[PDB]
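Student: One structure, pasted below without further comment.
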Amino acid sequence: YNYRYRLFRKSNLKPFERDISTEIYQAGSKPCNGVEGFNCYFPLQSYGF
Amino acid sequence: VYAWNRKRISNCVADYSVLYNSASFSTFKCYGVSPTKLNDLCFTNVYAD
């Protein structure tokens, strides 16, 4: 389960433009601001290989 | 749940952001963007509650 990939971002990243960032994103109406909830998510989740 | 009634939409105005806006909500499900993005969409099939 160690291999993380990104499910959420505020915008699409550019060609060869690497990004390690782990900021929570708010797609739902709540300003969840550092914790998950209704459509607000930590951006990295992992494959179950 | 064993024997629900059946429905589908008829080219109606799907203001789907109401699922986040209305206070009565107590459960949810997803396979894409939030309910306001569902209000930014259309489909040729519309099987409905």
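Numbers in chain A come straight from Swiss-Prot, and the residues shown are 449-497, in order.
Quick reminder: no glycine exception, Cβ is built from N, Cα and C everywhere.
In Swiss-Prot, a published mutagenesis experiment is listed as A:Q493 to N, annotated Reduced host ACE2-binding affinity in vitro. Variant annotation in Swiss-Prot: A:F456 to L, described as In strain: Omicron/EG.5.1; the structure shown retains the original residue. According to Swiss-Prot, the natural variant A:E484 to K carries the following note: In strain: Beta/B.1.351, Eta/B.1.525, Theta/P.3, Iota/B.1.526, B.1.1.318, Gamma/P.1, Zeta/P.2 and Mu/B.1.621; May enhance affinity to human ACE2 receptor. According to Swiss-Prot, the natural variant A:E484 to A carries this note: In strain: Omicron/BA.1, Omicron/BA.2, Omicron/BA.2.12.1, Omicron/BA.2.75, Omicron/BA.4, Omicron/BA.5, Omicron/BQ.1.1, Omicron/XBB.1.5, Omicron/EG.5.1. For the natural variant A:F486 to V, the note given by Swiss-Prot reads: In strain: Omicron/BA.4, Omicron/BA.5, Omicron/BQ.1.1. Quoted from Swiss-Prot, the note attached to the natural variant A:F490 to S states: In strain: Lambda/C.37, Omicron/BQ.1.1, Omicron/XBB.1.5, Omicron/EG.5.1.
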Student: How big is the gap, in Å, between the Cα of A:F456 (variant position) and that of A:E484 (variant position), rounded to a whole number?
Tutor: 12
Student: Calculate the distance in Å between the alpha carbons (Cα) of A:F486 (variant position) and A:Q493 (mutagenesis position), and round it to a whole number.
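Tutor: Each residue's Cα considered, A:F486 (variant position) and A:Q493 (mutagenesis position) end up 17 Å apart.
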Student: Out of A:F456, A:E484, A:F490, A:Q493, which recorded positions come under 8 Å of chain B, measuring Cβ to Cβ?
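Tutor: Near chain B: none of A:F456, A:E484, A:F490, A:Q493.
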Student: Give me the count of other Cβ atoms within 10 A of the Cβ belonging to A:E484 (variant position).
Tutor: 10
